[PDB]
Amino acid sequence: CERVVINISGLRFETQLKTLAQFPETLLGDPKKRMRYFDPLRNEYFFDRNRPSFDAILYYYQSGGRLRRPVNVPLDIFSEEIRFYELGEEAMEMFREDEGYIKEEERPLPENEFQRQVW
Amino acid sequence: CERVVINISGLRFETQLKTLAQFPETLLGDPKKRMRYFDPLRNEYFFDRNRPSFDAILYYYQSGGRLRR
Amino acid sequence: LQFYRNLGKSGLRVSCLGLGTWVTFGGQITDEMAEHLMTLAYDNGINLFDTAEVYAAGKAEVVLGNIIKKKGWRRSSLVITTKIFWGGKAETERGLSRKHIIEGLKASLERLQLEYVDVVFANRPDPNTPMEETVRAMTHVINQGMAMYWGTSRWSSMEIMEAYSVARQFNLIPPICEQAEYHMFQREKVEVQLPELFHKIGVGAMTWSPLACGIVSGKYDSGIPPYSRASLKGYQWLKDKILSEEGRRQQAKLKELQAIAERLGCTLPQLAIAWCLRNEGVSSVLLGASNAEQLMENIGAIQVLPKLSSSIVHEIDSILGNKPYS
Amino acid sequence: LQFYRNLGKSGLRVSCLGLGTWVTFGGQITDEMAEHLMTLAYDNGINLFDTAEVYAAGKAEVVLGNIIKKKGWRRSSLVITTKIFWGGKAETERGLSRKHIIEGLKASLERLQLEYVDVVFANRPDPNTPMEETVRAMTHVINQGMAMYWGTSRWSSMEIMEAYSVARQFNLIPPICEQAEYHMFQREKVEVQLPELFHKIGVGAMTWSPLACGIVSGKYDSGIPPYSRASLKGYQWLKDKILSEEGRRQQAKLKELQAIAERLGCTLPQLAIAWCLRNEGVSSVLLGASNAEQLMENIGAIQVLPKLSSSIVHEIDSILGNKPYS
Amino acid sequence: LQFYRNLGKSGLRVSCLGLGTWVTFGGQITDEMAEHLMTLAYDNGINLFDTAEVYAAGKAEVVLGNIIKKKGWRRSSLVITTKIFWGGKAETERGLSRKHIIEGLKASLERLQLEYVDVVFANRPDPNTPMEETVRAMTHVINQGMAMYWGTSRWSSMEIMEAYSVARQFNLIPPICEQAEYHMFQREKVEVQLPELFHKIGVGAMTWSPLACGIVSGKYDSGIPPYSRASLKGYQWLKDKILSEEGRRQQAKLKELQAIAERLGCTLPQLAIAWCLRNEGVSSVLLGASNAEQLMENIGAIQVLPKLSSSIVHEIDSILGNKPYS
Ligand SMILES: NC(=O)c1ccc[n+]([C@@H]2O[C@H](COP(=O)([O-])OP(=O)(O)OC[C@H]3O[C@@H](n4cnc5c(N)ncnc54)[C@H](OP(=O)(O)O)[C@@H]3O)[C@@H](O)[C@H]2O)c1
Ligand SMILES: NC(=O)c1ccc[n+]([C@@H]2O[C@H](COP(=O)([O-])OP(=O)(O)OC[C@H]3O[C@@H](n4cnc5c(N)ncnc54)[C@H](OP(=O)(O)O)[C@@H]3O)[C@@H](O)[C@H]2O)c1
Ligand SMILES: NC(=O)c1ccc[n+]([C@@H]2O[C@H](COP(=O)([O-])OP(=O)(O)OC[C@H]3O[C@@H](n4cnc5c(N)ncnc54)[C@H](OP(=O)(O)O)[C@@H]3O)[C@@H](O)[C@H]2O)c1
């Protein structure tokens, strides 16, 4: 099993290639997308980003989809990282509702879009 | 993009040179100022300082100015 | 447009066309013809010459070596490549073991009468030799200055990636090149898989058999001409391909392509060879030729290159029907 | 089944049987016999020949060298191994110091009339030389192309693991092989400890003394025959083993095994040699022979190999009573 | 003050003045003159001699080599440098590819009749060759003992930093020196950018053209003298500089500087050469000379060195008006 080195601002992460292939639409899951961050000299992907966050980002892949904000990482920061790594809107909302943020105790289409009489 | 290794008491940090050039008056932003901490053998800047802090110090530059303890 | 180009991302500069020695040197053609063939290629600016220990059981190397030594060409003006894998009947005379890479290259180098080749190739992958041993041996022979660089041939991406990765692991020298088959009827690998390796780790494609052994010349339309490769003793395998259901399916496709050829005012072979160079992913195409006519014609593919509009290309793609989804 | 096999996980391919030169070459037997013995082994496909600086104070190497040079066999078809440790009477002429590994191998290589051996072995461990120095020297001589690979002999797992570990530490070359004793009365190490190293770090076992110096041939049933090894000047140590309480306990066990031998329709030695190869953990067995009869017989062990059912094996295990708990 | 000084921070010790071979050796001047010129420089303590494969198409190297061999000077007393980049008309005979660095240096070394040079230089940067390949080749030739050290010429800081950084990445040898242009009318690089590299990674400046090709000698005040460099076949480029708007703007500035020269009781060239050495950042200045008069005069720059007060310097700065903001 081929393995991948991800370097987050000097902090080296290692995973298997198939572990990442488990989410092909995400940045790290997509060869064409991550290709831009590859360092041929070092055989690793470098990201000049937040160190404390990546821990969870990588565990998301390893856990088969668990996305939890490390207790020591602010909400706004960690959210930005999820967005950068392109984890996807589904995984994002599951996080949103697990983090403690509810926007829809709703019936999906009623409250927002409503009435058919333009009047 | 040229990259920089900052070694805080064995804990290796890596960033791009332009990421630091974003704040030229700061120690790490200023070539003349940080020149003193450069190790030519290892090609890194060594600081015999607090490890848990630097995380935020470097993120300050990356975030374009966020400084949180 | 650009006759010379970096072999992959290495600093090694190759003519976009090279001359091979498979079947012909020390085999099908005479040494006089070989000399003439090389002198021609050389005088037209080709600096790339490919051979292998396996070819004519070393005799291709003997002949290529003699020509170089006879013409007294400056070594620095030539790019000589040889491939290593099958070097004899004994058990330890094949594969990519440290023992064979060393003994194999050394034997080749002796036959060639050269102190080094410019690129040495793993002639195919070796499932029986750990990558580390192979990469070390390649790195060893370069450090011994028996080669300038090393390359892979017929390896998969993963195999090439693995070799590269192992080199970075142990601080050794990664390979610079994959010598892969490429013609209108064999596209998958060079068109999909290799450009990704080029962009990622800078490995270049040096392709072989642009006329699919002469098949693409159209010369097999009515069968097996005398003195054609398919007619030679020990090329029944090729004769069989040519006269297969798929072999014929192809020759029918050649007839259509021939229309496009006469429209651009060039021969079919020239179109096909030029077609291989159409993308910057391909660093060089290794030519085969049994005569000076075949070679001088083939060199003409270069004039065809700017005539290959994106629409001429989409047209060829349609008639072939074998464009690989990326 | 498979006459050739990877030495450990290295790409080096060895006949499952090799011919050694201990006691015999330049010692017990004549050079004419030695030549004949080698020619025989070679013509039957054996490519593995083991020697050592210590053997007949270099003379085994001189003889092995002469044969190779006389027969004009292609070097690439041979796998020559030599062991280094005891190279002379002076203090600095023994052990695994950088000085001795270099000077020792160089002296061996000169005697052999070869530019390199295929595998060089630490002939035993050296408590007086740091691992780093030894691994560096071995890596040095390989890089000098004086050896293709290196191996250990009579080292413990920990010692082999340490050598491997040090190589990875300093980016040097790990050893590929342990040359260990293996016969029906010496099983512990090869059967328990070595397979773990094979699976973990790919070290292969090349075993020695399959007939426990001739003991397993049964020839010592009634005592010490003239012209047997135990009878030779300077092999009293062996004579003593043979005529010991334990030595006799063994010969009694041979008589039972002899039953199993006649049942499979082969000689006892053939069974024992074949017994050593019964597990894929063993890469090669190094034979000893004082005549062509002894050797041609021993080569016959291969025919016995598929006759070794798991039940024939459990049977041998019972009569021996020395199967080591794993 | 100190006639010898470390080339950068390397342990290599160079006279603060060296003798080059551009234009003159095997070209403008005779071999008798060349010999005389070298003997003079040598007997006055200069140990630094710079050449290049490009100079007089190898002939400068042939001549420098002959002199060394004729005088029988001890090799250990000489510091020979050569530059590599343009080594012939063929495609693969230029640049900083592994192939050319090796073949180039080897060819140079042969012409020189030397087993090694003390420093080998990349004669300019190569955008067509990855840094890793170049640094490896330089490290290779040093390990082959074909050079003691390596240096860059006309590279930017970033380029030098990159080479250094790559060396540390792969555990190779960083460069010790940049051979940069430096005279009163070309200051920017040596005065701003290089001292930072010296303090950071210990790279020293070995500067060239202290008289800006003779321009600073003042000899072009009234035009192009016969037998001046600007007058030579193939130096029209220089003639054009000399007779340009900017070229004349300069000669006017020379007239003022000439005042300062007669005040310190030395010639103008001596002032200019001495001016280049005024800062410890500069390790050596490579002189050019077409005669013994020109050379013996130029060596006199050393006597001028302590006469260069910080006020004499600020004075020169004013008349020049080209002091670069740091
Ligand atoms: N890396 C590898 O595993 C590998 C494998 C194979 C080859 N190669 C290299 O690549 C080179 C490619 O050679 P190839 O044999 O594959 O070349 P090719 O282009 O596929 O075919 C060349 C053959 O076709 C015939 N031919 C050539 N030009 C012609 C023309 N203009 N009109 C009609 N017929 C023409 C020639 O002689 P005939 O009259 O006999 O047909 C010639 O022998 C080889 O020399 C070898 O060095 C490498
Ligand atoms: N790595 C190490 O420290 C180490 C140590 C020892 C040996 N080795 C190597 O391993 C090889 C093994 O040789 P060995 O001496 O141990 O071999 P062995 O198989 O234990 O015994 C061989 C000896 O027994 C007798 N014999 C052989 N075949 C026979 C047969 N078919 N019937 C009756 N008697 C027979 C022979 O002559 P006799 O008539 O004289 O009995 C021969 O000298 C050596 O040559 C050496 O290269 C390595
Ligand atoms: N690293 C690089 O890319 C590079 C580039 C260029 C040079 N270099 C090296 O640096 C050395 C510098 O040489 P250069 O030619 O640049 O030297 P320079 O000091 O700028 O000029 C020397 C030339 O000017 C004239 N001259 C010298 N001394 C004089 C004096 N005292 N009075 C009047 N005229 C005088 C001489 O002959 P004329 O009568 O013919 O004028 C001589 O050929 C070269 O030899 C070469 O080795 C390196």
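We're sticking with Swiss-Prot numbering for chain C, so the shown stretch reads 36-361, in order.
Backbone N, Cα and C atoms are what each Cβ position is placed from, and that goes for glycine too.
Quick look at what Swiss-Prot lists:
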type	residues	note
BINDING	C:56-57, C:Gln63, C:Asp85, C:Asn158, C:188-189, C:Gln214, C:243-248, C:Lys254, C:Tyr262, C:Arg264, C:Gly323, C:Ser325, C:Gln329, C:332-333	NADP(+) binding site
MUTAGEN	C:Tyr90 to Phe	Abolishes enzyme activity, but has no effect on NADPH binding
ACT_SITE	C:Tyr90	active site, proton donor/acceptor
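The binding-site residues considered are C:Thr56, C:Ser244, C:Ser325, C:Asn333; of these, C:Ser325 has the fewest other C-beta atoms within 10 angstroms of its C-beta.
A separation of roughly 8 Å, to the nearest angstrom, links the Cα atoms of C:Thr56 (NADP(+) binding site) and C:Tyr90 (mutagenesis position). Across the structure, C:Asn333 (NADP(+) binding site) and C:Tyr90 (mutagenesis position) are spaced 22 Å apart at their Cα atoms. Of the listed recorded positions C:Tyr90, C:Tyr262, the Cβ environment within 10 Å is emptiest of other Cβ atoms at C:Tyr262. Separation of the C-alpha atoms of C:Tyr262 (NADP(+) binding site) and C:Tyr90 (mutagenesis position): 19 Å, rounded to the nearest whole number.
Reduced to three states, the DSSP call for C:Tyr90 (mutagenesis position) is helix. Less than 8 angstroms from the CB of C:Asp85 (NADP(+) binding site) sit C:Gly53, C:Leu54, C:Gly55, C:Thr56, C:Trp57, C:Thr116, C:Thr117, C:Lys118, C:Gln214, C:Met241, C:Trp243, C:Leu321, each of them six or more residues away in the same chain. Cβ neighbours within 10 Å of C:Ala247 (NADP(+) binding site), excluding its own Cβ and spanning all shown chains: 20. On the backbone, the CA of C:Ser244 (NADP(+) binding site) and the CA of C:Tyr90 (mutagenesis position) stand 15 Å apart.
For C:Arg189 (NADP(+) binding site), the same-chain residues that are 6 or more apart in sequence and have a Cβ closer than 8 Å to its Cβ are C:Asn158, C:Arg159, C:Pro160, C:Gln214, C:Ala215, C:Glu216. Straight-line distance linking the Cα atoms of C:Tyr90 (mutagenesis position) and C:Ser325 (NADP(+) binding site), rounded to a whole number, equals 15 Å.
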